[PDB]
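S.K.: There's a structure below that I have some questions on.
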Amino acid sequence: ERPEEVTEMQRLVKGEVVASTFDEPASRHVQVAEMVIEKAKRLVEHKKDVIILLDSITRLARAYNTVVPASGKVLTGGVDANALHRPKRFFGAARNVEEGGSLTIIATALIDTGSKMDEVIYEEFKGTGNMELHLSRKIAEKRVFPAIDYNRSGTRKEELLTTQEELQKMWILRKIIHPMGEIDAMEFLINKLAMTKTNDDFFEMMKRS
Amino acid sequence: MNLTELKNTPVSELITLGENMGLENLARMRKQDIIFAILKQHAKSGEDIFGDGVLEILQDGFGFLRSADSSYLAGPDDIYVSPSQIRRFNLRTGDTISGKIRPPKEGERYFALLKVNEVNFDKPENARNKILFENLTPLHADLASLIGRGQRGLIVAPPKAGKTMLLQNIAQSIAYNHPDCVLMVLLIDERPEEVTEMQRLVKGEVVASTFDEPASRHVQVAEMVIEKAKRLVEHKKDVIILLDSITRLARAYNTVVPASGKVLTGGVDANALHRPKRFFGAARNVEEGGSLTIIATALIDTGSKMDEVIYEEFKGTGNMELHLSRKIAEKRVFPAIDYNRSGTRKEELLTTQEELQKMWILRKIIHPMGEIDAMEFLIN
Amino acid sequence: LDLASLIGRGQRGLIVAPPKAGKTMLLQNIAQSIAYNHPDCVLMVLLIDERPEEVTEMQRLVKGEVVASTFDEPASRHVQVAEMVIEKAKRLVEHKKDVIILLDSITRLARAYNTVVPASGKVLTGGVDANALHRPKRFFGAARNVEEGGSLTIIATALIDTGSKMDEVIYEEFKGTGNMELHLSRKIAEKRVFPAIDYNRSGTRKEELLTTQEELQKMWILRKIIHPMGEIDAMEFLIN
Amino acid sequence: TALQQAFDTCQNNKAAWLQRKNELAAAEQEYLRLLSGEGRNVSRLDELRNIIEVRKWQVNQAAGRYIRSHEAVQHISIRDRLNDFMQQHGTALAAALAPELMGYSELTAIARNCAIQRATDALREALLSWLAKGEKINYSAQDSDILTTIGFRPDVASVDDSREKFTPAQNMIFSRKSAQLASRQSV
Ligand SMILES: Nc1ncnc2c1ncn2[C@@H]1O[C@H](COP(=O)(O)OP(=O)(O)OP(O)(O)=S)[C@@H](O)[C@H]1O
Ligand SMILES: [Mg+2]
């Protein structure tokens, strides 16, 4: 990540933040990732809730690809077969331990970058995570933010993460949003939440209407 | 000792057994390495030791014993088997050994099998005269409705289409409707939470590999599970394989198999294409006793074209095809290539009565579902 | 071949074919299959408004009586022979005896009713009178099974894509009311088994967010069931 | 002699429903107390709402089971009192209702159930005419204590808390959540 972004992260987070710039080699990236994942595992071993925000898994996968020794089995775009094994483990460490504590990983991915490497990395990581969120450039072209594709996003097995009534409240919201266009849906949602004060207030406002 | 209960038990009391036995460096390595510490300490001690596992041969001569509860991974919990024992009991990969083993010594760092009490719940010399699968010609000499006995089934579905719950319900139906039959569930590169819920929800044993551990791991676990199925069907017990998914297993073999010099569409080679037919052929039919019935799952419209390529290559292999999307159902049921010819060829006009080799018996048939449609190709 | 294998006993059914598709000899084969397999059932071959030579061939190559109307006379003959055959069928029902009817064709009878029925002001797209609809509905629903003794059953014949517009409307309303409908041509098979109207309705909302089992209800099963021809697949549309 | 076991089952189901009500009330008041507080324990509030939902489902299930047990106790007591009343006055009832009764002995099932429904209708007008005086109806000899402890009708709370119904999907999800909560409590 660029140094100015690194220092902005430094100054805009309460928790500790670690970054390796593009100036430093890929071995630096992989060792930083190993340090972070090992520290997270050690902390969660003590029944601690650890959260890791990763930006980005694509660059980490590229660094692992360009640091791992070759194996003779290269995919399209120049991605080695066993190169992606290490990042997946890093992204597979996220779990909810029954003994105590949890390890949550929110890792962002890059798409439509004009690269075959990034596309291959996305395809190999597409069906892995259990929570997922798309953003789109064309929604941000209207400068309405956040540029979130509501219809195409979602979470799996959300039932265990919420109570009953608000679940079908959100289902009704999804049924309302789905026919609308994604830009239209986003602007509608922004306008509706603008005049409310709380998600519960928005829920009651939409169900009374 | 009783390795089954020693390994199956959780670490919560295995650790207490560890400090009670006389060990000091425990709760520090993986769950198999602490068993290796138990191995070394009891080798220092002395008492007759049982050894169980699924035997597998390695290319240079010595064999190992995979553990079902270990998700079929190689490690310190391996049973050394000498080539003499392999040749005297013509041992092949997949046998469930539950025999008498010996402590390690100078040269061998782990347990070594000395004799077998019973070969897969059968006497060793008694099973020495069993017919192999290949020379036994395939002939027939709710699981029952969907696939029955001896047939091969596959379920093609998109993501977020209830695949995991469908497999769950199939598993429970197998459990209570067919208690006598042996349940076996295999998962490929699935999420750890899904693996845990499969293991803790179904009655039968589950062998699963997560996406973190590499593709060759999936290769070896698939080989071990198919060999185990073959060696449980040899002594006339029926087994059902719950494979999820064939697409990811094909991906793993494609990304691990050495290139043959020629490439098909999707970056696949002939070896990775003719491997998966071995699993189906081993489950094609069983003759006199038991069965080997495989129900696999396949992924569609996942965003990458190679998985539709492998699906189209797997269109005709199975006999029962459970579809959850209309887009591929219409293609598989009604191929368009013949239509591409016919549209320009005008039903091929080869004979005035050539239309009586293409009928469709289109009855509405009754089932517990209730008055369901039916179709038939009378393609003479 | 056997009617019990295809049409069973007591339930109605249709077969629909395009022009130049092999109707006459298929009806012949069905006729002798009925004659040999079930000689007890009373054979009844019926023809409406077609060439006299084929009428003679039908009535000469079978054993049962063949009341038929060639294509010379007007449609009043066709309609009145329709009522008299249905009345004799009802009498045979009162006679405590099973009957099989091979009618050809119901599209011919339907549009004969259309061109003969008096005007009532209930016409629709294409000038199709409502009376010329539910009179054929009465005739087609008179083919119900006899629950007290014996079983009447009929096999229907319909023509499709004849270069006209009257036939497909009655075809789609038969589709709405059809019990079983054998098909020969290509496109109409997919039209029925995978309704394009339903597909467009679904696609208007794209992948509709059907909650819980509503998404899993739509199921498709292909079982390669054992058949005397050898491994004839059967495809079933499982719904909830 | 199954009536005593049925009474014991009704009693323990009532106790289970009452205790369910108690921890539901305790969780509710604790959640309101935490809401009154100024702490930022949002996750605590979310899991408290989950607890409220799970306990409400458990209370509904316990109330339904108690209602079923109450109905079973009433049915078995009515059946037993019916039997030891009919073993006394069967000849008199037969003499007063004879025609259809020896019609039953040799007529076909259609005539059998026609006579059955005629007799039940006749006794229906008989009861509705007899209840005109409406004197204080007393319980039986030995089942009076059981019927008094069980009561004429269940509690109003145990019936109004069961107005809401759950489809099998909700039943499955709440059973899974209750099992998870039981595992949490065990640890
Ligand atoms: N009969 C049903 N009963 C209850 N929930 C159902 C039923 N049918 C569908 N669902 C819901 O369907 C949702 C998605 O089902 P899943 O089985 O998770 O989909 P999926 O096919 O497994 O796709 P994956 O495995 O997550 S990629 C679940 O959250 C269920 O709540
Ligand atoms: Mg699933």
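Residue numbering in chain C adheres to Swiss-Prot, whereby the residues present occupy positions 162-401 in order.
Header lists the method as electron microscopy, 3.0 Å.
Every residue, even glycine, has its Cβ placed from backbone N, Cα and C.
So Swiss-Prot lists the following for this protein:
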- C:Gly169, C:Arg170, C:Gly171, C:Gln172, C:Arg173, C:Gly174, C:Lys181, C:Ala182, C:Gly183, C:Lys184, C:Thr185, C:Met186, C:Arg212: ATP binding site (BINDING)
- C:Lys181 to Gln: Partial loss of ATPase, helicase and termination activity (MUTAGEN)
- C:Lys184 to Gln: Improves ATPase and helicase activity but reduced termination activity (MUTAGEN)
- C:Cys202 to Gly or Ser: Does not affect the kinetics of ATP hydrolysis and inhibition by bicyclomycin (MUTAGEN)
- C:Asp265 to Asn: Loss of ATPase activity, helicase and termination activity (MUTAGEN)
S.K.: Please report how many Å separate the Cα atom of C:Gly183 (ATP binding site) from that of C:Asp265 (mutagenesis position), as a whole number.
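M.R.: Between the alpha carbons of C:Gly183 (ATP binding site) and C:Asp265 (mutagenesis position) there are 13 Å.
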S.K.: Taking DSSP as the reference, which of helix, strand or coil describes C:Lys184 (mutagenesis position)?
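M.R.: In the DSSP reduction, C:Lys184 (mutagenesis position) maps to coil.
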S.K.: Please list residues from the chain of C:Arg173 (ATP binding site) whose Cβ is under 8 angstroms from its Cβ, counting only those at least six apart in sequence.
M.R.: C:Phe301, C:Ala304, C:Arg305, C:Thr314, C:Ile315, C:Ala317, C:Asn340, C:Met341
S.K.: My list of recorded positions is C:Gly171, C:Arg173, C:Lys184, C:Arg212; which of them have a Cβ under 8 Å from any chain B Cβ, in sequence order?
M.R.: none
S.K.: Could you measure the widest C-alpha to C-alpha distance across C:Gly169, C:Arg170, C:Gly171, C:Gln172, C:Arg173, C:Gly174, C:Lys181, C:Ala182, C:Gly183, C:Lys184, C:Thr185, C:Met186, C:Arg212, the residues recorded as binding ATP, and give it to a whole number of angstrom?
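M.R.: Greatest Cα-Cα span of the listed binding residues: 31 Å.
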S.K.: Measure from the CA atom of C:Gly169 (ATP binding site) to the CA atom of C:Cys202 (mutagenesis position) and give the result in Å, rounded to a whole number.
M.R.: 12
S.K.: Can you give me the same-chain residues 6 or more apart in sequence from C:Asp265 (mutagenesis position) with a CB-CB distance under 8 Å?
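M.R.: For C:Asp265 (mutagenesis position), the qualifying residues are C:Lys184, C:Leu188, C:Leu207, C:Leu208, C:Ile209, C:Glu211, C:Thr318.
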S.K.: According to DSSP, collapsed to three classes, what secondary structure does C:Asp265 (mutagenesis position) have?
M.R.: strand
S.K.: Work out how many Å separate C:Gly171 (ATP binding site) and C:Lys181 (mutagenesis position) at their Cα atoms, rounded off.
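M.R.: A Cα-Cα distance of 30 Å.
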S.K.: Tell me the Cα distance separating C:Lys181 (mutagenesis position) from C:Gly169 (ATP binding site), rounded to the nearest angstrom.
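M.R.: Spelling it out, the Cα of C:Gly169 (ATP binding site) and the Cα of C:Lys181 (mutagenesis position) are 27 Å apart.
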S.K.: Neighbour count first, Cβ atoms within 10 Å, every protein chain included; then name which of C:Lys181, C:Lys184, C:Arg212 tops the list of recorded positions.
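M.R.: When each Cβ's neighbours within 10 Å are tallied, C:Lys184 leads.
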S.K.: Applying a 10 Å Cβ distance cut-off over all chains shown, what neighbour count does C:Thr185 (ATP binding site) have?
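M.R.: The answer is 14 other Cβ atoms.
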